[PDB]
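All remarks here apply to the structure that follows.
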Amino acid sequence: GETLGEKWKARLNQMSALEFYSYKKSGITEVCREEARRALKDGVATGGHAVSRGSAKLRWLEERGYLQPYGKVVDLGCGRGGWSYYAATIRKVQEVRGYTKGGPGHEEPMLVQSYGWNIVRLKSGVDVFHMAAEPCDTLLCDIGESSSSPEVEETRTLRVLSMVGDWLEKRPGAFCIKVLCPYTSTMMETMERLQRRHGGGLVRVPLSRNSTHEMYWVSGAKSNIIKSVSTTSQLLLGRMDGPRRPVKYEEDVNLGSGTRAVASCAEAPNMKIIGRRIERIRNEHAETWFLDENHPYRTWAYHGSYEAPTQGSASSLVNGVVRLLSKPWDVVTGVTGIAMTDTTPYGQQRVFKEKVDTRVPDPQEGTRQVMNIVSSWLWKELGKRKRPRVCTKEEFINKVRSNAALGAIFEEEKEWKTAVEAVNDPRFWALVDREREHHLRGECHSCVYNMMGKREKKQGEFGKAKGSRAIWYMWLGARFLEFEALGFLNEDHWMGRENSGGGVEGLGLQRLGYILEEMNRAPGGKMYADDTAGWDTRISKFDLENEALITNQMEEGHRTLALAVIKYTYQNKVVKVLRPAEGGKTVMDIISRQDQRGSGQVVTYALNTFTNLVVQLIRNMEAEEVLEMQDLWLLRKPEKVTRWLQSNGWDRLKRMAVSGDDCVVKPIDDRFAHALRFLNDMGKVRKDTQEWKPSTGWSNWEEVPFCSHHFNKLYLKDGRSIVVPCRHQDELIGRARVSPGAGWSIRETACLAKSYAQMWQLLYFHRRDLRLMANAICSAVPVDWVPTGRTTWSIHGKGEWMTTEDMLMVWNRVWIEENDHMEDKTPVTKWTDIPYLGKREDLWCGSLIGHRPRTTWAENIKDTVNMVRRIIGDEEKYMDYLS
Ligand SMILES: Nc1ncnc2c1ncn2[C@@H]1O[C@H](CSCC[C@H](N)C(=O)O)[C@@H](O)[C@H]1O
Ligand SMILES: [Zn+2]
Ligand SMILES: [Zn+2]
């Protein structure tokens, strides 16, 4: 016997177009989305508006008592986030995690600053069917797709309930999952079993058009299932006759704005150390100083806030001359997605809360000892044929570029427009001389960190630009005290390969491949290139204690200055950063922390290299059965560690290649793939993998990623061989066609395009698309125009391409004449003699040789280039690099 709902769907389909239109809204309740859609069309994220209707559905279920949200809220099919953003406003809710399918056709999560947005984490591109269930407190799901055939809605609704059946197996205290088709005979005793097993009932939310029978399976309900589904069918059937009734209008929920207070687990401040700097900042902005009860800092100590103007932008321009010369890539999402990052207060605080506001537990006691042994042995190793020294002011002057950040904080430090101007003002060196005096008296007065978002070219997130990574540096006078105490590590090349065996400091991309090729000649197992997830946030206070052991090899007075710069600046940090507030105003927060590593410290690269070496040196020990599982707690016989280093330490170092946090290790066997107890206990958890799954290695060294590239071995036409770097072509092109500028002129972007083109000729000459596209750009840009900009942030991209000199002449200097891996120094005089990658690897790394749209782009490039010359201006002087 067909159910009442099946007779409702029978009539619903038999209606005509006009019958349907009169019935869809007849007598339903509806929220007022007018004054919300406009603010959302303008970009007003501080308006307290809800991102969709579904937010008002959730409130109705809450007021009635059907839903009691709390704890970790998981929101399957969160859409724009209507359910997630409302959940983050409830008193008992403390974490919101929503997932949705993105891409074309589907809604992507919105970015709004409603109340509690800091506890929200939305992720797109997720298909919840292929997503394993995790424990949670509140489970939300709003995933159906209406159709017209009840056999499809039943099939789709059954498929949904087989997916949420795994999540409910984890016993969530509250849930609200959407049943799209509850009215069929099969769907009724599918729900009858699920109600016996998990409880709750079916509720019909009046904020729903009469054209769907959808009901929500909520936890605070207990109405009988057939009675629930059928009573709704009688309402929907009854509305099909006769008169059309008015729609009742409610007022939309207003979620508010700001952040919400959070449980604090931050370490106890050392107000004897950082107290003077906090007082100095508070007194400077004393007129607007206050304490915000709603600050979002879990693992940083909070000291106060004051009103401040906003900084940064979320805008990203396009390079017109690269975009025209790279037409066939306008349909590749691999390049069209690359756009600048978002450095506004919201843009960085959004990434800060998830990535930098963390707290890794202290390593165990045996671990902490092994670290101390290996680190003290590594400093003694590095400092054998090399001694620490104090660097001078005369050195620091000749090392500040034009774009060295001043970075003042206190009013006395705000007297100069540029850094090179300040370093010539004797008042500047008076502030330094005055600060070092405080250091020698055990105090610190000026050394405070500036934090902000780094401006990069990365793949977008949702529809918009991705949030920004944090960079932090101190004011110029404090950065000099840093330099004269620890700068010897950089200026004396402690981390170079000659001194450390495993370092690579100072080298460029044009030489790293020869190190991996040499590393493959020694015997052993596969190569391993695991990466720590967010390295600068795992540098514990014990990692910092071990780095401070360099001060043992110092003259006593030099040890004093370094310890003042370490005890007051590295082991205690006073950070200044912006945050959005309630109402659109932006505010400055003063926070403090006692672990992690600042990105802009003078010795960041050197110390990250040191600690990463110590990490891989220990992981070799666990893999060779020197350290056991009892050793993590209490170090058994410590003499067994000192002997493994004295016998094999220098050889394992020769088997590595470490640049900062990036590393590649060639162990002696594949036990290194599953030596993880010390790796995890030190906080150095690996990236994009499960915390205990053994790692994967490469049998082929021409595939190992290192410093964002891999390296292939090529052979010049007749004879010699070079080892070149290579990466996926889509991000090389994609970065080149995004211009960082804020309204640049045509001449100025055409210069930025000559930089990406000439860099390609130097490092990626072996990519058929880039070799052609670089000649096309260099033919469309005037010859005498000098390249501007920055085509890479890599410390290994040295920049031999930022020149007007002939590119073939700077090519020979880099790859032949000044390449020590080149016995024969015969010059190369024609580009046609410089080879390509194999047609297989080109395609594998993003090339489009065989595709029709690229074959046409090639044979039209001369006409394409002549069209670009009129756009730069055909009265300029051009050369024909295309032949
Ligand atoms: N298999 C799947 N995996 C993840 N998301 C899916 C999915 N199938 C559909 N979706 C998404 O789930 C969303 C449900 S709409 C619900 C959104 C939310 N209630 C709000 O108030 O905004 C749709 O946007 C759809 O794109
Ligand atoms: Zn100081
Ligand atoms: Zn490649």
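In order, the residues displayed for chain A correspond to 2521-3403 in Swiss-Prot numbering, which applies throughout.
Technique stated in the header: X-ray crystallography, 3.0 Å.
Using the three backbone atoms N, Cα and C, a Cβ is placed for every residue, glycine included.
Within 10 Å of the C-beta of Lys2577 (active site, for 2'-O-MTase activity) there are 22 other C-beta atoms, taking all protein chains into account. Marked as active site, for 2'-O-MTase activity by Swiss-Prot on the basis of similarity to another entry: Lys2577 (among others).
According to Swiss-Prot, the feature active site, for 2'-O-MTase activity maps to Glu2734 (among others), an assignment based on similarity to another entry. Around the Cβ of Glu2734 (active site, for 2'-O-MTase activity), 21 further Cβ atoms fall within 10 Å across all displayed protein chains. According to its DSSP assignment, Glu2734 (active site, for 2'-O-MTase activity) is coil.
The 10 Å shell around the Cβ of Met2535 (GTP binding site) contains 15 further Cβ atoms across the protein chains shown. Annotation source Swiss-Prot lists GTP binding site at 2529-2535, 2665-2671, 2729-2731.
Under the heading Zn(2+) 1 binding site, Swiss-Prot lists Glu2955, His2959, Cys2964, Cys2967. For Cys2964 (Zn(2+) 1 binding site), the number of other Cβ atoms no farther than 10 Å from its own Cβ, over all displayed protein chains, is 24.
In three-state terms derived from DSSP, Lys2906 (mutagenesis position) belongs to neither a helical nor a strand segment and is classed as coil. The Cβ of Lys2906 (mutagenesis position) has 15 other Cβ atoms within 10 Å, all protein chains considered. While the structure shown retains the original residue, Swiss-Prot records the mutagenesis experiment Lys2906 to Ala with this note: Complete loss of nuclear localization; when associated with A-2909.
Listed in Swiss-Prot is the mutagenesis experiment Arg2909 to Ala, annotated as follows: Complete loss of nuclear localization; when associated with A-2906. Other C-beta atoms found within 10 angstroms of the C-beta of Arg2909 (mutagenesis position) number 14, with every protein chain shown included.
Around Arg3099 (mutagenesis position), the same-chain residues six or more apart in sequence whose CB sits under 8 Å from its CB are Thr2779, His2815, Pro2816, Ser2825, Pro2865, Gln2869, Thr3106, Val3107, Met3108, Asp3109, listed in sequence order. Here Swiss-Prot describes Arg3099 to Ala as a published mutagenesis experiment; the accompanying note says: Disrupts dimer formation, subcellular localization as well as enzymatic activity.
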Cα separation, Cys2967 (Zn(2+) 1 binding site) to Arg2909 (mutagenesis position) (Å, whole number): 22
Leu2532 (GTP binding site) CB neighbourhood, other CB atoms within 10 A: 22
Among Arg2909, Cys2964, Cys2967, the recorded positions whose C-beta sits under 6 Å from ligand 2: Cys2964, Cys2967
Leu2532 (GTP binding site) versus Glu2734 (active site, for 2'-O-MTase activity) - Cα distance in angstrom: 14
Distance from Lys2529 (GTP binding site) back to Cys2964 (Zn(2+) 1 binding site), taken between C-alpha atoms, in Å: 76
Closest of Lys2906, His2959, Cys2967 to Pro2670 (GTP binding site), Cα positions, recorded positions only: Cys2967
Residues flanking the Zn(2+) 1 site, with Cβ no more than 8 Å from the Cβ centroid of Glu2955, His2959, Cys2964, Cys2967 and excluding those residues themselves: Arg2956, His2958, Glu2963, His2965, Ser2966, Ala2998, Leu3001, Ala3084, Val3085, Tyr3088, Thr3089
